[PDB]
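Enquirer: Just passing along the structure, written as structure tokens.
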Amino acid sequence: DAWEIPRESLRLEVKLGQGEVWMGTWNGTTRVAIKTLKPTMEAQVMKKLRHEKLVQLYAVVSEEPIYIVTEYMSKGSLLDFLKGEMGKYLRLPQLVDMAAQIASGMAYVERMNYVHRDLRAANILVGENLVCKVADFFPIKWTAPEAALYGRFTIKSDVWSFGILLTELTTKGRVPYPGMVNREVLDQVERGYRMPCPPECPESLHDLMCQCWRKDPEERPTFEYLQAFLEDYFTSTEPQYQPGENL
Ligand SMILES: C=CC(=O)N1CC[C@H](n2nc(C#Cc3cc(OC)cc(OC)c3)c3c(N)ncnc32)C1
């Protein structure tokens, strides 16, 4: 109830998505993102979870029409950012740094004993200075098989999805498993298949993806390990990295 805000304190300026979400002004002073719920149905979670790489809730209005006020992320979704005009310029150091920020946020989710259940670039927001924050808004291609088949949604299954998100980073937003329909992916991931090394992407990084894609959930690394691994990627793992045409 301390999060409650008067309806007149919000100005909805630019519509962004559609269950809409707007760019707006709160107290005529603050740039904010406003998500609208149409008069379906909440975010007790967002009031507890506070972390540098979790996008923060600012205020709420509880009675229909409901409005969720969160901080503004100037670059939109990471999927849009990677696919858009900035993709051409991102190289591995940039992409690995974003992946470390996401792992960092997810490691906070790991410490809090929460699960995301839907980690992928579409649910990562990007801000100024390549800041990336994980955000909570049929994703078989991103879902760990034991979660997709039996509903075991662990932080372990989120790790599997981080592994897939690393593929989105290194292909600059391309859908994983190119040319495979949903049923084709389920069947082949159980037969042991996994995405190959993306072009120009070091084998050290692809190996990290494979640790994320281990069939045994308890064998995949923690987010604490992933965060640390990516934060020193270019000193401990690829000290010889030389820029390329795309990575
Ligand atoms: C479906 C819309 C969608 O995916 N996007 C991505 C960009 C845009 N969007 N969407 C934003 C959002 C949001 C959001 C709204 C929420 O209300 C529960 C909860 C939540 O968990 C983090 C995130 C957003 C933002 N905060 N700042 C800038 N742009 C934002 C619309």
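Here chain A follows Swiss-Prot for its numbers: 258-275, 279-299, 301-302, 310-405, 424-533, in order, are the residues you see.
Every residue gets a Cβ built from N, Cα and C, even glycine.
Got these off Swiss-Prot a minute ago, pasting:
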ACT_SITE  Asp386  active site, proton acceptor
MUTAGEN   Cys498 to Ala  Significant reduction in S-nitrosylation
MUTAGEN   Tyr527 to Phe  Constitutively active
Enquirer: Could you tell me how far apart, in whole Å, the Cα atoms of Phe405 and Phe424 are, given that 18 residues between them are missing from the model?
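Expert: A straight Cα-Cα distance of 14 Å links the two sides of the gap.
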Enquirer: Name, in the order they occur in the sequence, the residues of the same chain whose CB lies under 8 A from the CB of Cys498 (mutagenesis position) and which sit 6 or more residues away.
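Expert: The answer is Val445, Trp446, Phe448, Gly449, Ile450, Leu452, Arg506, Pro507, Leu512.
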Enquirer: With a gap of 7 unmodelled residues, how many angstrom separate the Cα of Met302 from the Cα of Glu310?
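Expert: With 7 residues absent from the model, the flanking Cα atoms are 8 Å apart.
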Enquirer: Sequence gap of 6 or more, Cβ distance under 8 Å: name the residues on the same chain that satisfy this around the residue listed as 'active site, proton acceptor', in order along the sequence.
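Expert: Spatial neighbours, sequence-distant, of the residue listed as 'active site, proton acceptor': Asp404, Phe405, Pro425, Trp428, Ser447.
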Enquirer: Using a Cβ-Cβ cut-off under 8 angstroms and a sequence gap of six or more, which residues of the chain neighbour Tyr527 (mutagenesis position)?
Expert: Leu360, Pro361, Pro488, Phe520
